[PDB]
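Participant: Here's a structure for you.
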Amino acid sequence: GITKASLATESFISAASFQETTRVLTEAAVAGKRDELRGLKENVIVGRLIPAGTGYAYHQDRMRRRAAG
Amino acid sequence: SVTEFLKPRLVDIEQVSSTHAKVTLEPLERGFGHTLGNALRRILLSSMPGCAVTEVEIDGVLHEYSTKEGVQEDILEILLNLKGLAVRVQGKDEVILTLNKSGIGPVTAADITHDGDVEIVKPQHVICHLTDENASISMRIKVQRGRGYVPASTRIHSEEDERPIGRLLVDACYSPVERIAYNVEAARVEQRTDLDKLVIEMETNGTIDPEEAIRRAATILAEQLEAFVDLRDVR
Amino acid sequence: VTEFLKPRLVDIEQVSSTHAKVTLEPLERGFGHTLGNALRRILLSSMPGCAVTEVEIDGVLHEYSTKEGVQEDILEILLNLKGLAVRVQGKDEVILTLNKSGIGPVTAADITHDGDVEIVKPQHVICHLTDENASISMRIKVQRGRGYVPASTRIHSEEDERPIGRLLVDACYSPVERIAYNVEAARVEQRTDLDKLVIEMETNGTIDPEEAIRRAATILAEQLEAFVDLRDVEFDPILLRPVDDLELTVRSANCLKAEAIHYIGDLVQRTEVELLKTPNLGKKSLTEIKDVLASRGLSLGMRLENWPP
Amino acid sequence: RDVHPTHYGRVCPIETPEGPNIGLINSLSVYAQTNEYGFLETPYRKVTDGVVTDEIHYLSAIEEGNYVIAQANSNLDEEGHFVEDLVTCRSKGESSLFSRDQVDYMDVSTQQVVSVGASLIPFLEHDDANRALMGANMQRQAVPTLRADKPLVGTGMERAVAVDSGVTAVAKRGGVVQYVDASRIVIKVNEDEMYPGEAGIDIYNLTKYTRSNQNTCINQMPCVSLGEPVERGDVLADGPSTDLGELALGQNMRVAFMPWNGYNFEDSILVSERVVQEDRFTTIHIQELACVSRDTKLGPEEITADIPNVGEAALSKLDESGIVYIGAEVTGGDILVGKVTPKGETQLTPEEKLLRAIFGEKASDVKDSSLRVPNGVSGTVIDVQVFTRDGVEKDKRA
Amino acid sequence: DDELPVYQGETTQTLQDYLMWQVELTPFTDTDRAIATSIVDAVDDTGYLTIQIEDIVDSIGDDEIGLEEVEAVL
Amino acid sequence: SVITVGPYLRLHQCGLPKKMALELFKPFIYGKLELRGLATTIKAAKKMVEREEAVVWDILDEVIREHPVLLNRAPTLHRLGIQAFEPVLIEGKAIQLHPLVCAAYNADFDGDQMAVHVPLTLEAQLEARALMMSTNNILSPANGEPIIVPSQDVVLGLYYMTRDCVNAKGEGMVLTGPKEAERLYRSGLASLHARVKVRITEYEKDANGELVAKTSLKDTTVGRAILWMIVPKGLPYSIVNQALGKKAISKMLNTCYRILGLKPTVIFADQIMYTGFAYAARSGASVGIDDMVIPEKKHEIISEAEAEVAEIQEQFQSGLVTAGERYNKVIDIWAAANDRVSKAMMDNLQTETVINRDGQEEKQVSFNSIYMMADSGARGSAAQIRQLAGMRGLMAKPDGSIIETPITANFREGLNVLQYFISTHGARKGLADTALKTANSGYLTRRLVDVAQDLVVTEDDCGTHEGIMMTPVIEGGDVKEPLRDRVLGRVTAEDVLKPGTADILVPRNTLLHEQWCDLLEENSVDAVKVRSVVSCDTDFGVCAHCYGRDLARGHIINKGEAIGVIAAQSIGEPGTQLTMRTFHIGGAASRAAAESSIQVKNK
Amino acid sequence: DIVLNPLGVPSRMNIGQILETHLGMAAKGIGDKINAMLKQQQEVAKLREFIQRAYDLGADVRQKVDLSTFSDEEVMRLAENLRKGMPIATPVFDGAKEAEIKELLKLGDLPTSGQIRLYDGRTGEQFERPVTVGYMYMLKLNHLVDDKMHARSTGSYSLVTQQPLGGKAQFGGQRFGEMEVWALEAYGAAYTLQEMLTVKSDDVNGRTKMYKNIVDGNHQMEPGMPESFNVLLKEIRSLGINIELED
Amino acid sequence: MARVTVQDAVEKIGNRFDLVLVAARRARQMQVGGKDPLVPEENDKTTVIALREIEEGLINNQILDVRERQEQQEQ
């Protein structure tokens, strides 16, 4: 139902910056969750290319670094 | 710096095939683009010496619409093909040619009787494709000199008094110039920004070099005003 | 026997000082409109003129001030001078001066007479004086020109700054004002379809009509020249100084000449990693040329552009 | 936000800010007034029988609904009876036709619904109300130009606004004009209106070029001639955007409706160079800049003659006192007033004594602090004020 | 917080800031940029004083790097 | 800076104010200065651009050349709201924006202002050329249909060029080429008319990768012919022969894009722009109070309605037809009066203008100015005319009711103090909707974005056979959306069958485009199974065979696009214009038809 | 003087414009009669007759001014005062009817329709179709681009967050806001988006490297981490939550 | 030779996002150094040079890979 569905996103960085920040960060601080940086808002806020578009190429290259080790 | 004005230093010419040419002159004083262009354009189409077909005499059927013994093409189209035919003429103002062709295959402009004064630019222009049979065609095309473009609005309608029937006058295209379009673009010199780059796009049927046509029209307009420059800088 | 016919300037008719008509009798089918239009645009576009340019006056230090006992603001007086029309002979600069005192209007007649300078309206108003004991004295600078040249553009002359109290005004130059024309059938009856062009001009009184027409068509006719024949189809890096005068002593100069280096630039772009290895330089001479060339140029690199020699 | 039916001739339904405060900020209607109790009341003509008496009564919104009120624009006769037997009126929250004998009131003028802002706009009928609504707002944010042109078509309202707005100079107790001039206008008053033993005449000093809160000119220029009789209420000067007592906010322009080569496309607008030559639409702008010279921990600050580390070039436009000559053309970071701020205790060692010896110290600890013009601003100096302190011994050009 | 003009700052430029900006843009080597950064801090709001030279040279901790290198760069 | 119009200046360009660059490009300039050798040091460069003389303007040109800039405006609603251009330096303080893009930006010229930004680097410049330049995207990545479409005076000029008229000298001439320019420019003729028979070559794409010339003599008009000089080969003449209104022209750039691709259409547009302006200006199209023609009948219908309503209200005086029903009744009278007065003015402003060839009345479509303006599709609408000439109609009270007595006056005659004061109610009520609409709209797009951003498009194919069955939308009052419009693009789940058993027109899965949709259009197929997202092709990505057309460029969507955000802004972009809330949209009466009886439009 | 686009007028339904033009036209017309008349040195009597005849035109109109009350000069005065146009005044809702405007306008030998033949200025050719010409009364609004055009390249920043300053005068740079990012993402252009976010706002080392490479002709980015993220990490560390970046 | 439209270079390599990568990697070479253009320069910037070489079919991902292996093998 689309606001519920935003706030429920795996990445705690987005959805923190959508609506409710106190709540978000408290669920995340108690739980100990890691962001993984896999979407477009996180990448923006960290300042890195977005997994899309021209930068999409470049997130495959790095992703192949994770699978290969 | 008064009475000192700019002249174009570019006057470049860039041409497509023989008969299409596009010249650019830069720079010009602001406002002169329109001025010179419009005058040249005006002149080229309004008034210019040339010669075309002002009448055609076809055997048999004298009506403007008819079967015409199975030419496969209505005589509207023949008269229209005879309209775009390019002809050169000598000293004599009026001249009439005849053509007779039979057999099979299209009728080009080479089958026309050859006279010293008349000069045909290309045979490629086709009057009619006739029809496959034992059949012929005989007609007398007429050309005279003229100026401009004189349609069949008048062309001396003669008020039906024509003795030897025939007729069916054709719109005559004298001025040997097909399209002229000018255009006016920003030019800049030093820090002064507002100037004129005039572009002339000019497409001609043949018989005259485009650029040389431009030349001509300029001499006509220049020749009109030569009354007035006698006071200032006559020599 | 087609040829053509050339028009002739005939029957100039003068309604008033400003308003006039000029008729061009023998014109062909489509020439009416041709020459009519062209002539109009050359007339309104350019034509020479005499406008006031600078006015300096004893009262007032700038344009927004007012003088005691004139009615107007100095702005308004500028605008009245704007509108002053005057012709003059050979002289293009022509400074002129006017003085006056006592109650009443100051007209253009108050301008001190000059031989070659001629005022077309003596009754043109400039200011006023409200009471006696007040005078005006001003010096107006009237020059020749062609288009509309603002004050704000013309200051590009720069050089020495003009002194305080010199007022500058926008110059409008060209007297021609409004211009119409129409073409109408000719009465010659020798050949029908001949027509004639009349032009109605209204000017400030500066230009005579025959000279106006005349000029216009000269300008136009001179403007067609390349149409008569269509034809055809510095910046340098500031320093050539020989390396000899930089005082390299002995070794460094010869080590620079061993690479066949002349002047500066060809020497100035090299990385120290590229220069460090050649015979005889060592670490000392590199710092020596670093010190010498540290002054002046400073560079020790660019990609630059090209070379004149 | 919404227009309620009692705003009838009290507030206005057209003049309102189009921005996100909409219907919030309203404007009094023309003939509107206010009670002792603080309530909006509006005038009406009193109708007894079916003749309209010229007595007027101000009705409050509660008082108004009880009665029947006719329409501003309706017919009428020399006798004062309505022409048409069924007259469109208002009752309570409504409107509909009533008989001749029913309606006791009438609206005075047609201007009642509209505010003064919109009371200025010709042909406001033919305009849609929202679009009317913009233009009423736009006549506010116009800007007065060098010469004021009277509007050539107009409502009649312009005399009131001008002379009420109090931007014009109006003559009290009038008579023949003794002396005239740009900045000053005196009236020798008639012998009739005068206070005995004061005698004398009346003087009016016009205000020349003066910043306005929106950094635009205020300028008064005398209408009257000399040796001319004047009665009380006639305008001696015009303020800015005024012509002979009319309100003239713009200029008249010969307009042609027709598309022209795409230059007028969408809501754009193509203009003859004539207009720019003739200088209509040229507007003045006066901008204030201030310099203040003050006492610090390190001692007092002084203005000018002379400055450290500054060329003669830059100082050429200044005076003996250091303020710029009135009349100077100033651009860019030319120095409008210079000023020095002393620093702490430079004493000794050979280099300090050497610089003090060579250059005469050049006033030493002072710094460069001055009134330089803001970069990208321009213009002549029209006036300088220079308020001083008592007992500073200012002298110079103060 | 934000959306208002809090007194966050101006970030003005002093003389040492500007000199360092000017060093950033000039063709210095890796070392020469270290000597340059070493000198521009030695400079004062008064200009002239670059204080002691031989402490500029000795501050680098020998290892070569003569006096002449700091002199030219200087 | 502020925006002005760009009326030369081709699509991929942008008038950038001279003074304003020179700043934006500072670093770049100093680079060039140091290369040429005009400055040895940074301070020198700096000083010469501070002094801004001479060489510097010359170098500015050299700096700007081919360096794409990007402009951006205001609320950016969709991705089009920022686009990239090649600047052309122009002395001025304002930015000139080409007309055609004014659509996208939603910008008029009433004092709108644009931001400008400078891509640096290389990557960024290339992303500006090959993504945001205005010549890449001519099609709206929502509906898919062209933007760029000519509006407003371009429309009026084409529509004026191509008309028929009765008589108008030089009628029934036969000419070839035509070119026909000769003859309009020379007088000789009137472009609106003559119904001149002209011979024309076609160049059809009938043969694959080849243009077969077909020529013939057609009956058409001069301005048609004239306009044909622009159309770039590969299209039929029949596209330019017709009254050629607004719609017509969108379709014509659409067909051009589809048939002959991007490159000749982006030029073809330009050209259309120019010839539109041209001719429209020649036409002298103006507006004048006589252009608003109030029908003589209006007085009579309004009097009849005043009599009817008088009858009903007298019945109320007699006790009959209580005000409850009388209210709806009187509404039903004055609304029918509205429709009849409207019909009268529309009948009078169309047609008429009867010219004469020998029979004295051929009864031709009107050339009235305001009529041409609405008819062309350039500005305005029939409803909007009715306000100027016929009745204004029933006024909406701010409580959502209707006042019994409508406004009987058009704006040609003015409104009454009372009626204007009533108009006011609804005017202001409607101004104050746009406020609310901005806030709520944007908050909506905000949330949509927020939810939808993670969507990416990663794997190429998925292989799922699930899908959605696709049909027309039929309801009462025939069908609003035809099944080709729904199934266009997309891709096919399982197969399709002809109305005959075991006959397939498409294999496996296929990309369905204009050709395939013609195949499906000519056959009787009323339902097509189509695979789509949300059937979860793949894992994280929504693979491209679901999904399946990018809109914008008409090929299938390439791998690695967003989709997320495109959807959100596509959904949300509209709604700025929406009914919003609190309307019953009744129009006639509150009481339902109460008739359960069905009816059919066709057999 | 000034040319305006008919296509404004139907959609917006403000017809004051058009009636303004027409009555304006007719207003100048009378002043043109008088202009031409005084310029020909006509007698005072005839001038009196044409102004009197002008004032009194229209149905009703309640303004009874007539001459003969004021005599000799006073009439010459006003006439010279109205030489430039006659100032007609139409009050709000009792204003002048079209009929009265055509009537007024026929006295000025102007065409009743208020449209006139105009000629092109370049080509000299008549526009097809007549055109409305008319005096309309314009204003210049307080919005001027001199106050508007800004442009910055590199200027002063903010101490915290280290971003450029707000506005012109102070040299803002130009908010590049969330919708504007969305539009770039939507294009899929991630480099342009990446230099916006960093290098040209809050990446400090990267702004320097950027500008130095630009001056040198490198056009390469060397992106880093924007200040403002670092700040956020300190501000969340200021509650008892750690947030750290794990490799 | 300013490029209004990239389509011609997009047919060469699908998905323009790829084009932009290849274009800029090729343009970088000429921009910074250690390459010369395969196509006659029309005075245009290096970016357009690169897109032209892609439109001509002289440069692509594979070609730049082969040139990289050739330059690494020759060094």
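Throughout, chain D uses Swiss-Prot numbering, with the displayed residues spanning 548-945 in order.
So this one's electron microscopy, 3.4 Å, going by the header.
Every residue gets a Cβ built from N, Cα and C, even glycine.
Here's the feature list from Swiss-Prot:
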- D:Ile561 to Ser: Resistant to antibiotics salinamide A and B (MUTAGEN)
- D:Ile569 to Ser: Resistant to antibiotics salinamide A and B (MUTAGEN)
- D:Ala665 to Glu: Resistant to antibiotics salinamide A and B (MUTAGEN)
- D:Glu813 to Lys: Disrupts the enzyme's active center (MUTAGEN)
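Each of the listed features needs to be described in terms of its position in the shown structure.
Facilitator: Taken residue by residue with DSSP, D:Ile561 (mutagenesis position) is part of neither helix nor strand, so it is coil.
Within the same chain, the residues at least 6 positions away from D:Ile569 (mutagenesis position) whose Cβ sits under 8 Å from its Cβ are D:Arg548, D:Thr563, listed in sequence order.
D:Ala665 (mutagenesis position) carries a helical DSSP state (H, G or I).
D:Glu813 (mutagenesis position) has a Cβ environment of 22 other Cβ atoms inside 10 Å. In the three-state DSSP reading, D:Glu813 (mutagenesis position) counts as coil.
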Participant: Determine the Cβ neighbour count for D:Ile561 (mutagenesis position): the number of other Cβ atoms within 10 Å of its Cβ.
Facilitator: 28
Participant: Taking only the Cα atoms, work out how far D:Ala665 (mutagenesis position) lies from D:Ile561 (mutagenesis position), in Å, as a whole number.
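Facilitator: Roughly 7 Å, rounded to the nearest whole number.
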Participant: Let me know how many other Cβ atoms fall within 10 Å of the Cβ of D:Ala665 (mutagenesis position).
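Facilitator: Result for D:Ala665 (mutagenesis position): 28 neighbouring Cβ atoms inside 10 Å.
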Participant: Quick one: of the mutagenesis positions D:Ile561, D:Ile569, D:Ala665, which have a CB under 8 A from chain F's CB atoms?
Facilitator: D:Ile561, D:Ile569
Participant: Hey, does DSSP put D:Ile569 (mutagenesis position) in a helix, a strand, or just coil?
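Facilitator: Note: D:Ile569 (mutagenesis position) is coil by DSSP, not helix or strand.
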Participant: Calculate the distance in Å between the alpha carbons (Cα) of D:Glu813 (mutagenesis position) and D:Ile561 (mutagenesis position), and round it to a whole number.
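Facilitator: D:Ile561 (mutagenesis position) has its Cα 25 Å from the Cα of D:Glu813 (mutagenesis position).
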